[PDB]
Amino acid sequence: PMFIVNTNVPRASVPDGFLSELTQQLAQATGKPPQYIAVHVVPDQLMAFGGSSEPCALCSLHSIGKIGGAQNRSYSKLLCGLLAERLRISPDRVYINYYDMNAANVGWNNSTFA
Amino acid sequence: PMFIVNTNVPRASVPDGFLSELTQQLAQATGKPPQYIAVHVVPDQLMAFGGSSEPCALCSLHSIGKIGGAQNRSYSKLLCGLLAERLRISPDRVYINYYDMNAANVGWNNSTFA
Amino acid sequence: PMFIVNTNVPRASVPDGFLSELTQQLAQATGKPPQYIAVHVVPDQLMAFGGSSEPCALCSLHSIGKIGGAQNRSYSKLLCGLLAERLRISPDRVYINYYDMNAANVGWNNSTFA
């Protein structure tokens, strides 16, 4: 699975080890080995939520399987909690797009996961 | 709805109030409450369109519904117009990917829209 | 077709002519004219793959058609080949999400490709 976070929160406001924490937390949440987890944090972004420039975040979680109604509700609770605690972003100013990818549409190591 | 614009146009060329204008126009165009509109602009990017480094833009518009043949054409007319007028980018050097998201695949406020 | 690569490799490590090479190779690979190919490279990113901060890349290839099991495997060999040779990124530290887009869902030149 791969998780990306785009936020207007300053770089200096991103705690050391945040990437490591995301990796471990996602490994547990998805049940996938951490070796397969990819995390990407993009701070200092020019963005707005509801017209406001208050702290916010636009995220995405791509996974081959492990995506569904209940699971996504669970991932959101987890991720919003992490963003609220580590970056001080209000959960109601966070959007997380979930993508259930087909193995044939994910390239890796010169081939695909098909 | 969430709109993202990646462009090689410099930061200084993005006019004040641009994010604000995008939010309103999208609110109007989508028929969605302004408070739920998210906008993200990423200037100074290393990109090419048709092999050329002249001003260009790669964008995305995600929305739960309100995505379709006629609606997308209307959004494109609107958004290319804004990019041409505000960022001086030719409409024929702009790509906009539209995504009709399922409510269950959009996280927000510790849960999802399902 | 549009290709985006996000990587923690530094900007100085991206060789001159990289965007042009991607443009040409993707035109050759997809069979589409180079005039339609868009490429975007984002270096110096804050990311981890498998819990490690060694060179890695998170990419996406969007295309109207020309996406499939065998074609995607071919694109992955080509793109990982380029990332390894030009950016010194190990193929097993690269993810490429492939998206087969409907023409009606791709905006360009004030309208869509429908």
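We number chain C the same way Swiss-Prot does; the residues here are 2-115, in that order.
Heads up, header says this was done by X-ray crystallography, 1.8 Å.
Every residue, even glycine, has its Cβ placed from backbone N, Cα and C.
The active site, proton acceptor annotation in Swiss-Prot covers C:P2 and is backed by similarity to another entry. A simple way to gauge crowding: the CB of C:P2 (active site, proton acceptor) has 23 other CB atoms within 10 angstroms, across all the protein chains here.
Around C:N98 (substrate binding site), taking its Cβ as the centre, 18 other Cβ atoms fall within 10 Å, counting all chains. According to Swiss-Prot, the substrate binding site annotation covers C:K33, C:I65, C:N98, on the basis of experimental evidence.
Here Swiss-Prot notes a mutagenesis experiment, C:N111 to C, with the remark: Causes formation of interchain disulfide bonds with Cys-81 from another subunit. On its own chain, C:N111 (mutagenesis position) has no residue at least 6 apart in sequence with a Cβ closer than 8 Å to its own Cβ.
Rounded to the nearest whole angstrom, the C-alpha distance between C:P2 (active site, proton acceptor) and C:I65 (substrate binding site) is 7. The Cβ of C:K33 (substrate binding site) has 16 other Cβ atoms within 10 Å, all protein chains considered. Sequence-distant neighbours of C:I65 (substrate binding site) (same chain, six or more apart, CB under 8 Å from its CB) are C:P2, C:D101, C:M102, C:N103, C:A104, C:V107, C:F114, listed in sequence order. A distance below 8 A between C-beta atoms marks C:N111 as the recorded positions from C:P2, C:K33, C:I65, C:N98, C:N111 lying next to chain B. In the three-state DSSP scheme, C:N98 (substrate binding site) is classed as strand.
With a threshold of 8 Å between Cβ atoms, the recorded positions C:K33, C:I65, C:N98, C:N111 that neighbour chain A are C:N98.
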